[PDB]
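Asks: The structure follows.
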Amino acid sequence: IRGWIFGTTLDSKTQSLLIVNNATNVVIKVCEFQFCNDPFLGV
Amino acid sequence: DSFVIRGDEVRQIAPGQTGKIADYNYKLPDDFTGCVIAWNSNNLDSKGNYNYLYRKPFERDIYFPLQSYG
Amino acid sequence: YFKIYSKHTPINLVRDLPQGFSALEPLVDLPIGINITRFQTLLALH
């Protein structure tokens, strides 16, 4: 689990809560500029 | 809360305001003191410039979700 | 304003939810002004 997305449209077109975890750190954004909408990272 | 904008919008912006987006994106704690420093820039941010488009509860996209100047 | 609570705890039964008790303390109450009807977890891949 890299994290979560929450919202109504869930696609940054409407306001879209993005949550990500890296090491013990947590990084959060709500923005409309498109995310890593493809979730991929190579394990 | 700083920008280049219409000399009309200088007289406006504060939290919890009338309509949808000016409440929703600005849903802040009650206390405020709405004041503004501004000066005309039609010779600096214009010649010739039209880049002045700006954007259920909290359904904000990208008062209203779309308006523009130039 | 979006509210998050959490735990980290030792379960030996990695398949399945445990019996017994757990209460979650808060992490954050973010002042964001959003609405929610959907969510998805984001995952890495081989």
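We number chain B the way Swiss-Prot does; in order, the residues shown are 398-444, 447-454, 462-468, 489-496.
Note that Cβ sites are derived from N, Cα and C of the backbone, with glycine treated the same way.
So Swiss-Prot lists these for the protein:
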type	residues	note
MUTAGEN	B:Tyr453 to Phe	Decreased HLA binding to NF9 epitope. Increased binding affinity to human ACE2
VARIANT	B:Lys417 to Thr	In strain: Gamma/P.1
VARIANT	B:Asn440 to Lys	In strain: Omicron/BA.1, Omicron/BA.2, Omicron/BA.2.12.1, Omicron/BA.2.75, Omicron/BA.4, Omicron/BA.5, Omicron/BQ.1.1, Omicron/XBB.1.5, Omicron/EG.5.1
VARIANT	B:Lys444 to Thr	In strain: Omicron/BQ.1.1
VARIANT	B:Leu452 to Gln	In strain: Omicron/BA.2.12.1
VARIANT	B:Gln493 to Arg	In strain: Omicron/BA.1, Omicron/BA.2, Omicron/BA.2.12.1
VARIANT	B:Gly496 to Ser	In strain: Omicron/BA.1
Asks: For B:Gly496 (variant position), what is the tally of other C-beta atoms lying within 10 angstroms of its C-beta?
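Replies: Neighbour count, Cβ to Cβ under the 10 Å cut-off: 9.
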Asks: In this structure, which of the variant positions B:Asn440, B:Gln493 has the fewest other Cβ atoms within 10 Å of its Cβ?
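Replies: Candidates: the variant positions B:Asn440, B:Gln493. Fewest Cβ atoms within 10 Å: B:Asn440.
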Asks: Here are the recorded positions: B:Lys417, B:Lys444, B:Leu452, B:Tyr453. Which has the lowest count of other Cβ atoms within 10 Å?
Replies: B:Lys444
Asks: List only the single closest residue to B:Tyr453 (mutagenesis position), chosen from the variant positions B:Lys417, B:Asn440, B:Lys444, B:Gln493, B:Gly496 by CA-CA distance.
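Replies: Smallest Cα separation from B:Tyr453 (mutagenesis position) among B:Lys417, B:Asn440, B:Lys444, B:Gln493, B:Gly496: B:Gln493.
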